[PDB]
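Worksheet: one structure, shown below.
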Amino acid sequence: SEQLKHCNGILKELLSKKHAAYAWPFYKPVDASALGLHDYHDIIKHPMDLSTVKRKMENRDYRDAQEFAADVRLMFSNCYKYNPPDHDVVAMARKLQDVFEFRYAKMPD
Ligand SMILES: Cc1nnn2c1-c1ccc(-c3ccc(N)nc3)cc1N(c1ccc(Cl)cc1)CC2
């Protein structure tokens, strides 16, 4: 699938050194206990992160680009739901989503 190759390219870019200064909070699943966020899993019903997206891509879990996009956008939405809007991590999410949305928009079709 041409479109899933494009998705995989986006994924690689989101994980690349170019964006690491703001992407790193999204690299792994939120470890709420380790971070002291003992209300995280009461607020967030469907955790998501880039390592999970990568695993799903490697396992051929995604059947289309929209399913991939749904997971990436869910990851950002969780950040916007859990954190106050002026939190540093929300600023990082907005920057990484801008990277994602502009390249996702270039999807071959
Ligand atoms: C994703 C996500 N969505 N909401 N949060 C996080 C998040 C996820 C992982 C980490 C993390 C911490 C340490 C570490 N070694 N690895 C990873 C930190 C997070 N937060 C967070 C706070 C502040 C700054 Cl500036 C950035 C990040 C706030 C909580």
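Note that chain A is numbered according to Swiss-Prot, with residues 347-455 shown in order.
Structure method, as recorded: X-ray crystallography, 1.8 Å.
From the backbone N, Cα and C atoms, a Cβ is placed for every residue, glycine too.
Swiss-Prot has this to say about the protein:
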- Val376 to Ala: Abolished binding to histone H4 acetylated at 'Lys-12' (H4K12ac) (MUTAGEN)
- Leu381 to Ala: Reduced binding to histone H4 acetylated at 'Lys-12' (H4K12ac) (MUTAGEN)
- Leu383 to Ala: Reduced binding to histone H4 acetylated at 'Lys-12' (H4K12ac) (MUTAGEN)
- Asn429 to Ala: Abolished binding to histone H4 acetylated at 'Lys-12' (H4K12ac) (MUTAGEN)
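The 10 Å shell around the Cβ of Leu381 (mutagenesis position) contains 9 further Cβ atoms across the protein chains shown. Reduced to three states, the DSSP call for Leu383 (mutagenesis position) is coil. For the mutagenesis positions given as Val376, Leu383, the lowest number of other CB atoms within 10 Å of the residue's CB is seen at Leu383.
Long-range Cβ contacts of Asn429 (mutagenesis position) within its own chain (separation 6+, distance under 8 Å): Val435, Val436.
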